[PDB]
Amino acid sequence: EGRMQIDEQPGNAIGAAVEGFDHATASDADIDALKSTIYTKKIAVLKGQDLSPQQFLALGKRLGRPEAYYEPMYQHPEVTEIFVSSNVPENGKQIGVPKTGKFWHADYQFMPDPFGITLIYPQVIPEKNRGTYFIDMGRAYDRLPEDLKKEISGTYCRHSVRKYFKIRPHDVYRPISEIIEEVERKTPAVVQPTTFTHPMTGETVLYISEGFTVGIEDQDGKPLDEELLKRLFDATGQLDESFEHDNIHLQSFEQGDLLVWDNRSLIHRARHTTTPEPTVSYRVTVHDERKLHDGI
Ligand SMILES: C[C@H](CC(=O)O)NCC(=O)O
Ligand SMILES: O=C(O)CCC(=O)C(=O)O
Ligand SMILES: [Fe+3]
């Protein structure tokens, strides 16, 4: 340690900026303070990071245990644990996958054991149409009308990647039904309580997203009408295509920034493709000292 400085946004405003962070030299107390900022301010922006892919993984390893993405076409060619979102060819070749995350989601919400912390290190940043949208789903839960809180009490949700699974090069010429069935086998839909208690803060989190949450079911396992999910998406801001809803936060960044966020509390989305500007980002996703929630 000696010079990491965390500047948290005041009051209830989301976010924090972190100056002087060096993952190779930060103390244990520095790391614990950064993690507390992540869980309470939700998004920590590390400033002035000039890191190789290997150094980025090393930074993630200070915060938790990295997990590689289960579909390897997303993986960086040198570092399996880095997920690459890219639409800039390198020597004419596609690296990673283009145009990822164009829907509201929490990362790995369709998997049984999601990690708690996402790290994004932007490489190529659109000049005009840059940033990622976020909604804090604990704050969104707290803002629901009381009767809507009651209606989801006791319920469970089903989450699946089936809508947004991306076709891979080796899928060409396969019948689509075989791919659909392979997705159901490899990544079956996962049931979770509709709300859970955040292990680090005690907040109640509404754990749903328009992109991955495919059904809601009662306290006894019987499917409820998806009109309930639509009303929850509506109330929490996930159906507002203008992105002006009060719950929505647009997180911008500049070169050298590195975003670290709470993947229990937040859902996120890419912006509309209103410009032809490219995006390249590297992502590391880490498990911290607790499961996503205590029922895992
Ligand atoms: C479906 C996405 C990948 C993609 O948007 O192409 N998975 C992100 C994640 O849930 O970690
Ligand atoms: O969830 C996905 O589709 C993968 C990409 C992603 O998580 C993101 O772009 O934020
Ligand atoms: Fe994502």
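First residue shown is number 1, and so on along the chain.
From the backbone N, Cα and C atoms, a Cβ is placed for every residue, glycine too.
Now, the feature entries from Swiss-Prot:
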BINDING   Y69, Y74, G101, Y108, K166, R283  (3R)-3-{[carboxy(hydroxy)methyl]amino}butanoate binding site
BINDING   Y69, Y74, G101, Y108, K166, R283  (3R)-3-[(carboxymethyl)amino]butanoate binding site
BINDING   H105, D107, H268  Fe(2+) binding site
BINDING   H272  2-oxoglutarate binding site
MUTAGEN   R130 to Q (Swiss-Prot position 127)  Decreased catalytic activity
MUTAGEN   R130 to E (Swiss-Prot position 127)  Decreased catalytic activity
MUTAGEN   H272 to Q (Swiss-Prot position 269)  Loss of the ability to produce both INBA and succinate from CABA and 2-oxoglutarate
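A map of Swiss-Prot features onto the structure.
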residue	record	Cβ within 10 Å
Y69	(3R)-3-{[carboxy(hydroxy)methyl]amino}butanoate binding site	20
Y74	(3R)-3-{[carboxy(hydroxy)methyl]amino}butanoate binding site	21
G101	(3R)-3-{[carboxy(hydroxy)methyl]amino}butanoate binding site	18
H105	Fe(2+) binding site	20
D107	Fe(2+) binding site	22
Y108	(3R)-3-{[carboxy(hydroxy)methyl]amino}butanoate binding site	22
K166	(3R)-3-{[carboxy(hydroxy)methyl]amino}butanoate binding site	13
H268	Fe(2+) binding site	24
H272	mutagenesis position	12
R283	(3R)-3-{[carboxy(hydroxy)methyl]amino}butanoate binding site	23
Counting distance between Cα atoms, which of the binding-site residues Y69, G101, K166 is nearest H268 (Fe(2+) binding site)?
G101
Env. residues of Fe(2+) site, Cβ within 8 Å of mean position of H105, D107, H268 Cβ:
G101, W104, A106, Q109, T118, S209, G211, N263, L266, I267, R269
Rounded to the nearest angstrom, how far is the Cα of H272 (mutagenesis position) from the Cα of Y108 ((3R)-3-{[carboxy(hydroxy)methyl]amino}butanoate binding site)?
22
Quick test of your reading of the structure: among the recorded positions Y74, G101, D107, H268, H272, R283, whose CB sits under 6 A from ligand 1?
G101, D107
For (3R)-3-[(carboxymethyl)amino]butanoate, with binders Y69, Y74, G101, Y108, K166, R283, what's the maximum Cα separation in whole Å?
17
For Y69 ((3R)-3-{[carboxy(hydroxy)methyl]amino}butanoate binding site), the one of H105, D107, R130, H272 that lies nearest, given that the recorded positions are compared by Cα:
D107
Out of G101, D107, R283, which binding-site residues lie by ligand 3, with a C-beta less than 6 Å from some atom of it?
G101, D107
Where ligand 2 binds, which of the binding-site residues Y69, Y74, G101, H105, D107, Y108 are close by, with Cβ under 6 Å?
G101, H105, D107
Within 10 Å of the Cβ of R130 (mutagenesis position), how many other Cβ atoms are there?
18
Distance from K166 ((3R)-3-{[carboxy(hydroxy)methyl]amino}butanoate binding site) back to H272 (mutagenesis position), taken between C-alpha atoms, in Å:
18
C-alpha spacing of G101 ((3R)-3-{[carboxy(hydroxy)methyl]amino}butanoate binding site) relative to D107 (Fe(2+) binding site), in angstrom:
9
